[PDB]
6 protein chains.
Amino acid sequence: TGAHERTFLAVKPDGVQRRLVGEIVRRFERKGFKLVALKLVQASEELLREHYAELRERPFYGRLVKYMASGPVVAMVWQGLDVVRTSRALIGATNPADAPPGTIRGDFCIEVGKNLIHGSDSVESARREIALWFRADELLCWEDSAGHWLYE
Amino acid sequence: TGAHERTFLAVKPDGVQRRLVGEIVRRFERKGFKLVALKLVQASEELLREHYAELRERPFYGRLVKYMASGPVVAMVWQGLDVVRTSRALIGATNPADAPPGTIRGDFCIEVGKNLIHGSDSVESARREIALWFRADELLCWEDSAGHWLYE
Amino acid sequence: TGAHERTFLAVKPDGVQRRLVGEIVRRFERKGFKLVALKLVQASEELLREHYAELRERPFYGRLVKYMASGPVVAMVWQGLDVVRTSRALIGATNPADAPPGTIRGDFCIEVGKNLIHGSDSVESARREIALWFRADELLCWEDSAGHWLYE
Amino acid sequence: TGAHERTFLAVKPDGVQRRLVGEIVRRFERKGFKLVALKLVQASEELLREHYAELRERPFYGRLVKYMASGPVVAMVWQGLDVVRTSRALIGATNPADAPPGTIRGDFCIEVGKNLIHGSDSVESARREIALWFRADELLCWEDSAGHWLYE
Amino acid sequence: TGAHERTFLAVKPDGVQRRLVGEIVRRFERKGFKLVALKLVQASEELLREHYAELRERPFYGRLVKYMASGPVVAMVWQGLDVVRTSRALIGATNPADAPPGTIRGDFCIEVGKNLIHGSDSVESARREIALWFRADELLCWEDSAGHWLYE
Amino acid sequence: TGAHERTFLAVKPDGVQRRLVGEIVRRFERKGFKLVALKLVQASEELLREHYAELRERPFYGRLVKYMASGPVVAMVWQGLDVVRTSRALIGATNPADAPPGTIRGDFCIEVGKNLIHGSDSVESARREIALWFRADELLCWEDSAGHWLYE
Ligand SMILES: Nc1ncnc2c1ncn2[C@@H]1O[C@H](COP(=O)(O)OP(=O)(O)O)[C@@H](O)[C@H]1O
Ligand SMILES: Nc1ncnc2c1ncn2[C@@H]1O[C@H](COP(=O)(O)OP(=O)(O)O)[C@@H](O)[C@H]1O
Ligand SMILES: Nc1ncnc2c1ncn2[C@@H]1O[C@H](COP(=O)(O)OP(=O)(O)O)[C@@H](O)[C@H]1O
Ligand SMILES: Nc1ncnc2c1ncn2[C@@H]1O[C@H](COP(=O)(O)OP(=O)(O)O)[C@@H](O)[C@H]1O
Ligand SMILES: Nc1ncnc2c1ncn2[C@@H]1O[C@H](COP(=O)(O)OP(=O)(O)O)[C@@H](O)[C@H]1O
Ligand SMILES: Nc1ncnc2c1ncn2[C@@H]1O[C@H](COP(=O)(O)OP(=O)(O)O)[C@@H](O)[C@H]1O
Ligand SMILES: [Mg+2]
Ligand SMILES: [Mg+2]
Ligand SMILES: [Mg+2]
Ligand SMILES: [Mg+2]
Ligand SMILES: [Mg+2]
Ligand SMILES: [Mg+2]
């Protein structure tokens, strides 16, 4: 897919509550990525248990699911070259204490449980997460007039 | 409704294309308003013709509808005291040439046909537009921890 | 006093709680005014009752005093030409609904009771307020290297 | 000329010294205007005396000319619909004390002699000033990919 | 102390003179740390010689003390989990040439002697510096309504 | 030359088209570097072939030259201690995928061909590039009043 690669990002409840949705979106916009889906949702525990299926054996799993179900999240899909890996780099390490200044977590967060945002960790994860959170008809193709200035 | 008043805002295609979605959202966030719904959509001509029903006899109606249907828009609902009138003030006059610096249109736009954003013009318009664009289950009630610092 | 005019500003508890101290300070810094005093304090009811002596007959007086005593404020003195009147303009109208975008209240606030900041309303008020909140030895004289580029 | 209208702007020495060149340029860029010329120069007294010929009888003329010749200025030409009048609005009133917050002078200046920037006051003034400061071969025609999103 | 850990920061004279006090405070605010003390002061040589006691053998010690005593500084205490180590990371390396973009020194400074800010290098250093610069009654306890969104 | 070291930077056509000229200039301004030359130009292929002489055997050379000649660039000279190496660090790695957040390319770009800006790679390169792009009389000496706060 190359430049058509996509990732799933979600602003977590702490990001909404601390009024950082615009700030986060703006960082992906200024980087050059293309927004292809967006909605504010209250995720069910059922969806979240599937979202985090791979973490089912971790001791924080129960609390992570409860937390993510506790308030609104902003679900998003972004498109562009290497968007999965690059998004992860813009977000910064899982634990904000390891995330350098300049990253979202490095600039805005302190603790692993309140780290503002989720990003898919691979192309395959993004495929799964996009399908889980969004119908095909919520993913928009639009002609991106900036593309000429971001890509050869 | 008082502090529960709501308005409908939409970032128009020019706002998406020029990468101002985050910028716009951030201005409503920093003002203190509560985001209660959000989605990126491709609006149909049918929806837009009803959205702009009051302008049906004006000669720009056709091209307004075509333009708004020509690319993705970011549909939003914001909640708070006097949110309809205050949102209109943050956005600025219809014609950007009359919108002072500090407003969205005053800072970011030049011409009336490319003026970035729609806001409801009254509480009754907001009522109609919210129902037209969003189901009840897309409008989220969340406990706003900032509310104590915005309201008495 | 001319360019030596001074005003008293205070970031109110809502400004501290919403993390807008730096934002506010930065607006006075970028304007060209000279910071001559600064401290984070918890104001007593006794001080606040005198600070707001002129409002003693108003129905919001009791609640205003209690609120301002309820949490830390950032007390400040700024110096420069016409600083009292210009600070009031940067802050915006008492009621944020009347404060245009570009002002502190217009950009960041909604309601008259949670309006972020106090500014002296006149040179006489500033005289009184500066004396009430700060000792002479908390007001600092420093050689301002920017002064040649702000003043003729 | 319509959307091909042009104005002459100059960041004055105080704007260079206070490091606000980027800030100012960014405000015209975000507004949608097209940059068609730009250079850092040290203007001669001869040029400045002609630039300000209409102010020759005013008491500040001598000091204005000397000051503008005392350091580098950033000379610019911007193009777009109503750019002369709109530029003046973004800049704000001559005397910064009358320039509201949101404008360049309202946000960044205090005194009439140190007011950061010059803008042409009319289409005829811009014609004269552009010719005086720039050769025809310093004014660049480029295909503006944003134009589709700023104009009908 | 965990989340009650505290560090001492000081904006040095160059930070005040270049008008970066707001900018610096804003970076600590947006990170989530809690401001518990703040004042603008002119530090004595006596205090500064003790502040920098560990550097007494170094060749820049005399000049460092003189410089820090030469103009106002903004003394601060910040509270939060791992605040001492994280503050140092937000500030960046001692020598700004080694401080990456995104850090305060990486974004705003060039030279080791003009590096904007001091931060305690350990919990014990912070304890000592807090006691040296502030009385107990200048350190404020306030109920932090954002804490729920920064900490588990 | 020490603090008199100079580098050549150029905002490439993508930086002009995406409206990031002010943003880029502002980063060099806030760092403390001194702007000593600036112009918007349309570079000839002849000049660009010499500019990029060392890359003549690389497969992108033809397309790089054509691209850089295809639209306006903003040519600049900046002065200060270690400005060549530090500029390169602020810009970030050639390939934006390797450029961390906080850098220009890390924040604003995706692909190596659309990476916003050129910076000299050494003191000798800067010497050559400055002479190639600018006459001696376009390089300005001005007294930098901020220098006392950037340098010891
Ligand atoms: N030790 C922990 N305690 C609490 N929450 C944790 C912990 N480790 C991870 N989490 C949370 O779970 C989320 C998912 O964990 P994981 O998938 O391993 O990391 P990532 O989100 O970086 O892919 C994290 O982003 C974080 O909010
Ligand atoms: N003369 C015009 N030509 C083109 N578009 C127009 C014209 N007048 C208004 N419009 C467009 O129609 C939209 C709706 O018009 P109106 O409802 O009167 O204004 P507003 O959006 O400020 O409530 C405007 O926001 C603008 O984009
Ligand atoms: N009607 C009101 N209800 C609640 N609080 C009010 C009301 N009017 C004023 N206040 C509060 O009292 C403060 C002081 O009032 P006043 O001195 O008249 O205004 P200002 O602060 O603009 O000088 C206001 O800034 C506001 O926070
Ligand atoms: N009384 C004054 N003292 C000092 N400088 C002044 C005075 N009046 C005007 N100036 C300066 O002269 C410039 C040109 O004056 P004028 O052309 O009337 O204003 P404008 O710049 O708004 O077109 C102003 O921008 C200001 O910098
Ligand atoms: N070689 C030097 N020349 C001048 N000043 C220096 C030098 N090295 C360090 N300093 C200054 O002394 C301060 C204290 O030194 P040190 O305690 O090592 O650094 P830090 O502030 O990073 O803990 C530095 O922040 C810097 O301003
Ligand atoms: N593989 C490539 N494909 C396309 N363009 C490239 C490639 N490698 C380099 N370039 C472009 O050519 C410019 C010059 O390359 P080079 O001089 O090696 O890098 P730098 O700009 O870091 O000094 C780069 O900045 C980039 O825009
Ligand atoms: Mg994960
Ligand atoms: Mg309307
Ligand atoms: Mg009052
Ligand atoms: Mg004039
Ligand atoms: Mg130290
Ligand atoms: Mg190179």
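By the numbers in Swiss-Prot, the shown part of chain A spans 18-169.
If you check the header, you will see the structure was determined by X-ray crystallography, 2.1 Å.
Each residue, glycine too, has its Cβ placed from N, Cα and C.
Feature annotation from Swiss-Prot assigns ADP binding site to A:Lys29, A:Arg105, A:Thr111, A:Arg122, A:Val129, A:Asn132; the stated evidence is experimental evidence. Sequence-distant neighbours of A:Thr111 (ADP binding site) (same chain, six or more apart, CB under 8 Å from its CB) are A:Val129, A:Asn132, listed in sequence order. A coil conformation is recorded for A:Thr111 (ADP binding site) in the three-state DSSP classification, outside any helix or strand.
Other Cβ atoms within 10 Å of the Cβ of A:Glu40 (mutagenesis position), summed over all protein chains shown, number 22. Annotation of the published mutagenesis A:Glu40 to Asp in Swiss-Prot: Impairs hexamerization; when associated with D-46. Decreases mitochondrial tethering activity; when associated with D-46; the original residue is retained in the structure shown.
What Swiss-Prot notes for the published mutagenesis of A:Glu46 to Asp is this: Impairs hexamerization; when associated with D-40. Decreases mitochondrial tethering activity; when associated with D-40. Long-range Cβ proximity for A:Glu46 (mutagenesis position), meaning a same-chain Cβ under 8 A and a gap of 6 or more residues, is found for A:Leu52. A:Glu46 (mutagenesis position) carries a helical DSSP state (H, G or I).
The active site, pros-phosphohistidine intermediate feature in Swiss-Prot is assigned to A:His135. When other Cβ atoms within 10 Å of the Cβ of A:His135 (active site, pros-phosphohistidine intermediate) are tallied across all protein chains shown, the result is 20. In the three-state DSSP assignment, the secondary structure recorded for A:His135 (active site, pros-phosphohistidine intermediate) is strand.
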Legend entry - Taking residues A:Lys29, A:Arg105, A:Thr111, A:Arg122, A:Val129, A:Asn132, which bind ADP in the record, the widest Cα spacing (Å, whole number): 15
Legend entry - Any further residue of that chain within 8 Å (Cβ to the Cβ centroid of A:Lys29, A:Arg105, A:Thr111, A:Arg122, A:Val129, A:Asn132) of the recorded ADP site: A:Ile108, A:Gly109, A:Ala110, A:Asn112, A:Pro113, A:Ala116, A:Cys126, A:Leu133, A:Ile134, A:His135
Legend entry - Spatial separation of A:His135 (active site, pros-phosphohistidine intermediate) from A:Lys29 (ADP binding site) - C-alpha basis, Å: 7
Legend entry - Sparsest Cβ surroundings (other CB atoms within 10 Å) among the binding-site residues A:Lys29, A:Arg105, A:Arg122: A:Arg105
Inset, instruction - Filter the binding-site residues A:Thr111, A:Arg122, A:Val129, A:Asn132 down to those with CB closer than 6 A to an atom of ligand 1; keep them in sequence order. - result: A:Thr111, A:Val129, A:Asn132
Inset, instruction - Look at the binding-site residues A:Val129, A:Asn132 and tell me which residue has the greatest number of other C-beta atoms within 10 angstroms of its C-beta. - result: A:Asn132
Legend entry - Rounded Cα separation (Å) that holds between A:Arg105 (ADP binding site) and A:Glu40 (mutagenesis position): 16
Inset, instruction - Rounded to the nearest Å, what's the C-alpha distance separating A:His135 (active site, pros-phosphohistidine intermediate) and A:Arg122 (ADP binding site)? Just drop the number here, would you? - result: 11
